Amino acid sequence: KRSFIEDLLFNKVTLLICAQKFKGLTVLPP
Amino acid sequence: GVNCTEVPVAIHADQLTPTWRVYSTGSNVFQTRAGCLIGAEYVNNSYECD
Ligand SMILES: *[C@@H]1O[C@H](CO)[C@@H](O)[C@H](O)[C@H]1NC(C)=O
Ligand SMILES: *[C@@H]1O[C@H](CO)[C@@H](O)[C@H](O)[C@H]1NC(C)=O
């Protein structure tokens, strides 16, 4: 449930390296 | 951050760093996006977060 401008904002900004991080480095979810 | 098919295989003697393996065979197991919860049942109503 998003509008047009929200869809554009989500598409424009983009976020194996995470798999490579076996060295005790994790990212928690919000 | 562990798929919850690892802790049931972890149910053994001297096959896990934490000692309290007895609690692995505990209560209803729930799947979340940050791991899996052991010992808490999942109702499907809504409240204010505690
Ligand atoms: C664990 O992996 C299996 C792959 O067979 C998948 O079906 C399941 O949804 C996953 N569960 C969790 C909690 O990651
Ligand atoms: C909530 O969980 C109960 C468990 O038996 C189920 O019967 C019911 O249909 C569920 N309600 C919804 C809205 O998923």
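Chain B residue numbers are taken from Swiss-Prot; in order, the displayed residues are 614-663.
Technique stated in the header: electron microscopy, 3.4 Å.
For all residues, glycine too, the Cβ spot is worked out from N, Cα and C.
Around B:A653 (variant position), the same-chain residues six or more apart in sequence whose CB sits under 8 Å from its CB are B:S640, B:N641, B:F643, listed in sequence order. DSSP gives B:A653 (variant position) a coil state; it is part of no helix or strand. One natural variant catalogued in Swiss-Prot, B:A653 to V, is accompanied by this note: In strain: 19B/501Y.
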